[PDB]
Amino acid sequence: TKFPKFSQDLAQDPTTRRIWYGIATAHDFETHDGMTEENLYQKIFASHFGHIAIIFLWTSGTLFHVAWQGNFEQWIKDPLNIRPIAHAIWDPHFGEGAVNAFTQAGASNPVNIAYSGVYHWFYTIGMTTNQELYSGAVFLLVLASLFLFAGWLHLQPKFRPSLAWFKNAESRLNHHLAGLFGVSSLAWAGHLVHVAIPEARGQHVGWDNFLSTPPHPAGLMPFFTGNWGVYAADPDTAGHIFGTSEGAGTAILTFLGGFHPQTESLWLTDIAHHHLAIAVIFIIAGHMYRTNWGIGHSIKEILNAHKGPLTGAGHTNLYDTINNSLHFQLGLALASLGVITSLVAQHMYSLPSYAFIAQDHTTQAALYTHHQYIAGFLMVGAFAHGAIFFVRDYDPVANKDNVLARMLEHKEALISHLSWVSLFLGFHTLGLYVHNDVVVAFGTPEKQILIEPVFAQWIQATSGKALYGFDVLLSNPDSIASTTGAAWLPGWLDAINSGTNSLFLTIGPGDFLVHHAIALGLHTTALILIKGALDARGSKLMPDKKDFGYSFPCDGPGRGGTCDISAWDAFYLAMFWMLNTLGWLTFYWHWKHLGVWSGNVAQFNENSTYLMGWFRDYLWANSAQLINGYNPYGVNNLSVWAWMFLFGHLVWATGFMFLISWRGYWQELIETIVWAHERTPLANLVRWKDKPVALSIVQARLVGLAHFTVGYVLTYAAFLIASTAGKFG
Amino acid sequence: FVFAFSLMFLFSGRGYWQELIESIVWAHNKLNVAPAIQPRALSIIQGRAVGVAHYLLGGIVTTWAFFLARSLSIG
Amino acid sequence: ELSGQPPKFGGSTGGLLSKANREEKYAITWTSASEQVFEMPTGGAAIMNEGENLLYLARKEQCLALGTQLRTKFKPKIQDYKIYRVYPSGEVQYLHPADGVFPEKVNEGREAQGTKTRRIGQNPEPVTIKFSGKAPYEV
Amino acid sequence: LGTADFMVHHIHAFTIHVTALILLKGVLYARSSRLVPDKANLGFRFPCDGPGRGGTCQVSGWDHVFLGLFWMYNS
Amino acid sequence: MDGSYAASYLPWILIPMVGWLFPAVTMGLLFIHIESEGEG
Amino acid sequence: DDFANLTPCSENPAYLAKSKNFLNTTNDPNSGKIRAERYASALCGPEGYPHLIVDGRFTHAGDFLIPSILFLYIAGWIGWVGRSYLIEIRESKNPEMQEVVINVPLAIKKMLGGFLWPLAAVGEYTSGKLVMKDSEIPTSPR
Amino acid sequence: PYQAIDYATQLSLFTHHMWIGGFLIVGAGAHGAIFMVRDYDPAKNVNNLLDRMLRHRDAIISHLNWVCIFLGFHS
Amino acid sequence: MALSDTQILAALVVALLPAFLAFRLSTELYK
Amino acid sequence: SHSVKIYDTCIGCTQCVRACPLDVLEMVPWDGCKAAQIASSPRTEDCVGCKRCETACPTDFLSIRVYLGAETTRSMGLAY
Ligand code: CLA
Ligand code: CLA
Ligand code: CLA
Ligand code: CLA
Ligand code: CLA
Ligand code: CLA
Ligand SMILES: CC1=C(/C=C/C(C)=C/C=C/C(C)=C\C=C\C=C(C)\C=C\C=C(C)\C=C\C2=C[C@H](C)[C@H](O)CC2(C)C)C(C)(C)C[C@@H](O)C1
Ligand code: SF4
Ligand code: SF4
Ligand code: SF4
């Protein structure tokens, strides 16, 4: 059989497994038949072009559907009272009740309500009309076409890059720092000052008249004469109304700090100076490494020079290890991307940048949950692909006595102390929670163990939170740090001391307990991933694991039993802990913000100290409207979310039987079914081409994990959206 | 709780736990406090039995508490 | 070619399938010293007759399981069974025992196969053989 | 008894027949099967035969009991 | 199933192809390709 | 000025309102009054329940420091007696049998000698036989 | 006397003896397979009902699997 | 103001180009 | 088909050959051990990968190792 063309051993398989594994190893280019390094790199280049084109097409589709079936031009007239529309509904399976229920947001047909928060983003960046959205969609279509053609071209024989071109770290770093990061940020700052701010102040600026409309009145002379302060004079007053000329200043680069009084979001001019400054810094950074002139650093000598007397060989030979190994680079990139996605979530829920996005609680919750889940997935993938590197691309002799080898030396100490910290957190956190539960249940909630989060409150004070009376640093009015004449200090101190936003929310004993539980989850997931990565090469039970690859089922029932001794199994186990930690995180965030938005912070404050309050006040209480989306009486707009809630519960349940029941049972059952088919008249005329067999052990684990994760995500998303929409939306 | 706890044993295998016990045994050996009875991860059959036992216990206890509370609270 | 009266069996649903007439089947023959009851690997009990016997099974594992039962669970031990592979065209390939001596005991004239001149810990690192269609044990 | 009683009684029938199927497959196929033709010699309580034959996890009769316990709980 | 957006007749015809025609054609082509014996 | 959000329980209106109806934990009829008295000196939140402050300050040493010292002493006692009994039985002929069948005489002899566990531990560390060398411990392949 | 009006006692008794019955049935399904593995001897079972059961076991399991699928699907 | 039918049809026609380019890229990558 | 390798740490106890249910292994004369015999895998195309030979090996690490590879009808041990 032809398929799969990249693996002969799979193509000669006569069973249905050939269909499955061929899918699973399709995009693993290294293990393909007759694969060279150069071909691998070029194929990766083309595939990355493809993913970029897919991203651009997805964004174009978002824009086009919003412009076509949305209410963008009506939404901007009243962002605080109109639900944005995602896309239209066309379902012949609908009934009259569903049609009436889903005709919402002033539409004339069944429509969905957008929760990605793209309306606020488009409004903030200056898009105000449907035709602008349409032009953006068409331009993104053209851009995706260009990138697809670029992939095809650089895949052609005359345009195939050489191996040396791919292994040019210095030139890539210089171009991608100064150009990709710096020039793009500078262009965004120029877009903000030339277009976004004038449109926010009522002046319409487009391609038609942006050449005849200067950003600043006395423009482009002070920048070259050095009198930059002119661009900071006359900022937007506190009475400014977004999108109008009432109370609007003329400054284009400010450091006001805090939030816009009306939109409850960061000042646009602050964003302009911020992106300009980081563009300048990135452009400076991009002139660091030597490419083909005399000046510039070289990464290899920097790495080979930083060696100490305690670590042995230090960072020697690390340049070759990183450059020759693609999995090392992928793991580093995934770790960094996950960290900065977590950063995006944490600094975006507390410092909103888009106008009126702080008042749309549903979109805020959705965005936080989404980007935090993405960050968790990326953080898991970093460790997984690092373990893959250790299995495949790690050379012990080359990286001898350096830090990479030193990691595998005290790996037992690493795992032991990690196990100790995980157990130490878990025991004394579960003990405190159960103690509070038991004490509260016995009718004496006064004997609870409530620890004030003193250190985090001290940090809040050091940033300027004057509620705990710590009187330290920025909270100290006489401290040198608070008497530097910083232009952002008044606005920042005003915003931090206001209780109307999420900027440094007040904390208590429940936040202490839940943050320590999150710490337990993080350390346990790290323990699983790290032990898998370090034991991937081998352990006492399997000294020769590297010979068996990264993912293998087991080594049989002998020598104890094996049963998930591979590093792929470590990743598979760590996915569950990642999901559990993300669940705790999102539960804490959502309940705290429900209390904040309703003004009933005391409910969370006094009910989060014991687990029964979590079970009753959060889960039981907030499901009242969700599960009533469709009743024996009728149907409301939350019907789809109730259906998806049950759907997620069902898929989560279904994953359990790929996770618990194992292969031999189903193999024998399929044997019986095969007998039944072969012995049946009028069905013997039809025969299979691939012999039906049960799913393999690793495939079964993967499928169970997939159903599990899909159910988890769908259930929580449905519950969160339904609860927040019913409460506030 | 116990139901969820059972998912430790049903969803996992014993090689992971054996390697973890190897690391912990190294830890206890560094301090010369290693036990004479060498610790081992539970067998595959024992793991399945423990998982099913704790699972059934948790589920049945949940149903028992729910039923008794509801039936004593309905007069 | 292959001779022997089939053991008296009532027939079961666990026997051969289309693979026997499409891909191959297996045959086991042995000499019984008395007509006595033995256990079908496919389910059930059947009596084997005095003298030659011949049985068709679907897998080599089933034939070797029957051979193990014959060798272990009968006081007049049956050590003379022979297992052949029968192709749909008609070719019969002698499989077990290979040279007439059981593989458990060493017999001269055999050739070592799959034997490596090193120990398990001396296998080459994967990174030194990557991008070639080889595995550390294959080297 | 109405429509709901009809549905629930036939659901009961479905669950009971499935549990009976699991336990009957355990009892009948405990001696041997087309996959493993000598399970009787391996014993009644063994975890598997190995990763070969595509994977032979949970083939013993004890594993069939372990699987039937959950379905009894469900029913 | 009835909409007030511009060119409301498009989903009347586009969705079925994405619903039936495209999935069926893709099923057939992939099934033929993965099952085409030989030549690789 | 520390803990501006935490007030003394002796004046917090919520604590005083809720301390009248404190339940009796034991058969003693005035255990609730004793609990209210003992908790009136703590730092109550807006909901009237005592809060424990753990930052190192000695004014609130009773919250963490004293129980910490008590637990550390007891846990060190337990660990030291266990380790000493293990090392002692390791020189016998059936160390595993004495693991399941406890040598109660020797067990209690080690039980009663654990109150000086800090001095024994520091002498052990200085003698160098508290911690084994890395080259004398079995290790898994890297 | 006075048991029907005590709804809690009714529910508790029903559920308790229900669970006991389910567990005992599963135990039957287990110890029957134990007998088949250990105490079953083919010599004493020739063309008797046990052997005939062991002969059309594939048909039994296939038809039972089909009826389980049909019941679950339709209900 | 809301779009027109001609705009939607033109968007479809424009998107017909990246479809052809993506087909070419997929065929090239399969090779 | 799967691969079966025998390394020079074999002591010739013949347990692996006895444990093999599909007659894949054989005992050949040798000189490296006291028993002067080593295991071999001539009929490796019939191996299913049950790892019984690995379970039977008493050396500190298995002198016989099985590496699962391409899957055939025989390797899957199918009867249909
Ligand atoms: C990936 C982006 C994306 C997505 C998810 C959707 C989603 C949808 N569109 Mg849509 N659309 C998009 C981009 C997108 N659109 C773009 C860019 C255009 C301009 C050409 C349109 C033009 C369009 C029209 C004219 C109509 C829809 C309709 C619909 C709905 C019916 C389902 C469907 O797509 O089939 C029908 C729609 C198409 C087949 C449009 C072609 C798809 C685009 C052009 C290419 C996307 C390729 C994509 C990246 C492939 C990813 C591969 C990956 C899955 C592996 C659904 C909500 C219908 C609707 O409103 O029903 C209520 C409808 O009538 N779309
Ligand atoms: C019988 C049940 C049923 C069915 C058939 C549908 C069908 C539909 N609903 Mg719907 N709905 C239902 C019940 C149902 N609904 C219920 C009970 C509710 C709650 C009241 C809703 C609420 C609802 C809303 C709110 C919306 C719909 C929409 C839609 C349409 C989406 C178009 C589509 O699927 O293309 C897109 C197809 C896909 C995205 C495929 C995804 C599934 C596969 C498995 C993923 C692909 C995996 C893999 C890569 C496949 C490879 C390729 C393959 C060929 C091999 C479609 C007509 C939407 C609509 O009208 O917009 C057009 C919409 O907005 N429905
Ligand atoms: C100035 C020259 C230049 C530029 C612009 C690029 C640009 C790019 N190269 Mg590149 N490259 C260059 C020179 C350059 N290269 C040279 C000289 C070499 C040879 C040494 C290479 C060799 C090379 C290789 C080998 C590869 C690339 C690839 C890529 C693409 C990766 C996708 C990406 O990062 O974008 C997306 C990311 C960004 C735009 C910035 C990252 C986002 C930041 C970090 C955080 C987010 C900021 C902000 C908050 C997010 C916006 C929020 C908003 C949505 C609201 C990208 C388009 C890859 C590819 O295949 O692409 C086709 C690839 O594999 N390059
Ligand atoms: C830029 C990101 C990136 C890139 C380029 C790669 C690249 C690679 N990874 Mg990697 N990985 C990543 C992120 C990434 N990964 C992350 C974030 C994780 C953590 C989840 C992993 C976890 C991971 C593992 C555990 C493994 C790889 C492997 C691989 C290699 C090839 C196998 C493969 O993934 O194809 C095959 C991929 C698939 C078959 C994916 C199937 C899963 C589908 C998409 C789920 C679909 C869900 C379903 C449709 C939901 C429907 C919903 C509906 C009902 C509504 C390849 C080098 C494998 C390897 O070792 O190769 C060297 C391997 O074992 N990766
Ligand atoms: C609610 C369920 C639950 C619980 C409590 C645990 C608990 C634990 N898991 Mg775990 N796990 C679970 C579900 C759970 N897991 C699931 C579903 C998976 C996916 C398969 C995993 C996967 C997993 C992996 C992969 C790993 C863990 C690890 C751990 C340990 C880390 C230490 C810790 O968190 O606190 C400390 C422990 C606790 C607080 C639990 C003790 C709770 C009891 C009540 C204490 C008292 C015992 C009691 C007196 C006994 C009386 C019994 C008697 C009545 C018969 C711990 C034992 C890691 C580990 O071993 O770390 C060393 C590890 O490597 N688990
Ligand atoms: C009349 C009742 C009865 C009798 C006499 C037997 C007799 C026997 N059974 Mg059997 N069995 C029964 C009912 C019975 N069984 C039922 C109802 C089931 C279904 C659950 C089983 C399932 C079963 C299996 C699966 C196995 C046996 C085995 C055995 C043999 C002894 C080994 C054994 O289980 O002891 C050892 C017993 C234990 C270790 C039980 C201790 C652990 C239990 C489960 C904990 C219970 C906890 C409790 C409910 C709540 C505590 C809460 C906690 C917080 C305090 C023996 C022939 C074994 C065998 O093969 O023998 C040939 C075997 O493998 N039985
Ligand atoms: C001797 C002994 C053993 C062994 C002991 C060993 C080997 C110990 C080894 C320890 C090592 C290697 C390292 C230890 C590190 C300890 C640290 C880092 C302590 C930190 C303390 C802090 C940060 C105090 C913090 C604040 C201190 C303050 C008083 C308040 O609260 C507030 C608060 C909590 C912030 C056993 C285990 C074998 C048996 C025992 O019985 C005895
Ligand atoms: S994973 Fe399955 S086949 Fe492998 S040892 Fe465990 S039970 Fe046996
Ligand atoms: S894995 Fe099984 S079939 Fe293969 S050689 Fe070893 S014992 Fe024989
Ligand atoms: S079991 Fe191991 S030591 Fe014994 S003969 Fe086989 S390979 Fe050699």
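All chain I residue numbers match Swiss-Prot; in order, they span 2-81.
We read in the header that electron microscopy, 2.9 Å was used to get this structure.
Any Cβ shown, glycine's included, is placed from N, Cα and C.
DSSP gives I:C11 ([4Fe-4S] cluster 1 binding site) a coil state; it is part of no helix or strand. Taken from Swiss-Prot, the feature [4Fe-4S] cluster 1 binding site covers I:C11, I:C14, I:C17, I:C58.
Close to I:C21 ([4Fe-4S] cluster 2 binding site) in the fold, though at least 6 residues off in sequence, lie I:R53, I:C54, each with a CB less than 8 Å from its CB. As annotated by Swiss-Prot, [4Fe-4S] cluster 2 binding site applies to I:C21, I:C48, I:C51, I:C54.
Residues annotated as domain '4Fe-4S ferredoxin-type 1' in Swiss-Prot: I:2-31.
Long-range contacts of the domain '4Fe-4S ferredoxin-type 2' (I:39-68) within the same chain: residues 2-29, 31, 33, 75-78, each at least 6 residues beyond the stretch ends and with a Cβ under 8 Å from a Cβ of the stretch. Here Swiss-Prot flags I:39-68 as domain '4Fe-4S ferredoxin-type 2', drawing on sequence analysis.
Among the mutagenesis results in Swiss-Prot, I:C14 to D or S has the note: Considerably decreases amount of functional PSI, grows mixotrophically only under very low light. The residue drawn here is the original one. The number of other Cβ atoms within 10 Å of the Cβ belonging to I:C14 (mutagenesis position), over all protein chains shown, comes to 17.
Looking at Swiss-Prot, you'll find the mutagenesis I:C14 to A noted as follows: No detectable PsaC, D or E.
Under its mutagenesis entries, Swiss-Prot includes I:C14 to D with the note: No detectable PsaC, D or E; when associated with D-51.
As a published mutagenesis entry, I:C51 to D appears in Swiss-Prot alongside the note: No detectable PsaC, D or E; when associated with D-14. For I:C51 (mutagenesis position), the count of additional Cβ atoms within 10 Å of its Cβ stands at 27 [all protein chains shown].
One mutagenesis experiment catalogued in Swiss-Prot, I:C51 to D or S, is accompanied by this note: Considerably decreases amount of functional PSI, grows mixotrophically only under very low light.
Under mutagenesis, Swiss-Prot gives I:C51 to A with this note: No detectable PsaC, D or E.
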Composition by DSSP (helix, strand, coil) of residues within the domain '4Fe-4S ferredoxin-type 1' (I:2-31): 5 helix, 8 strand, 17 coil
Rounded inter-Cα distance in Å - I:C58 ([4Fe-4S] cluster 1 binding site), I:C51 (mutagenesis position): 14
Chain-mates of I:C11, I:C14, I:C17, I:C58 with C-beta within 8 Å of site centroid, [4Fe-4S] cluster 1: I:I7, I:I12, I:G13, I:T15, I:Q16, I:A40, I:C54, I:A57, I:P59, I:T60, I:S64, I:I65
The domain '4Fe-4S ferredoxin-type 2' (I:39-68) - residue tally per DSSP class, helix then strand then coil: 8 helix, 7 strand, 15 coil
Cβ neighbour count (within 10 Å, all chains shown) around I:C17 ([4Fe-4S] cluster 1 binding site): 25
I:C14 (mutagenesis position) to I:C48 ([4Fe-4S] cluster 2 binding site) - Cα separation in whole Å: 20
Distance, I:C17 ([4Fe-4S] cluster 1 binding site) to I:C48 ([4Fe-4S] cluster 2 binding site) (CA atoms, angstrom): 13
Spatial separation of I:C51 (mutagenesis position) from I:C11 ([4Fe-4S] cluster 1 binding site) - C-alpha basis, Å: 20
Rounded Cα-Cα span from I:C17 ([4Fe-4S] cluster 1 binding site) to I:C51 (mutagenesis position), Å: 12
Residues from the recorded positions I:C11, I:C14, I:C17, I:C21, I:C48, I:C58 that lie close to chain E, Cβ under 8 Å, in sequence order: none
Against chain A, in sequence order - recorded positions I:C11, I:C14, I:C21, I:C48, I:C51, I:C54 with Cβ under 8 Å: I:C51
For the binding-site residues I:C11, I:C54, I:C58, the one whose C-beta sees the most other C-beta atoms within 10 angstroms: I:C54
Within reach of chain H, those recorded positions of I:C14, I:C17, I:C48, I:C54, CB-CB under 8 Å: none
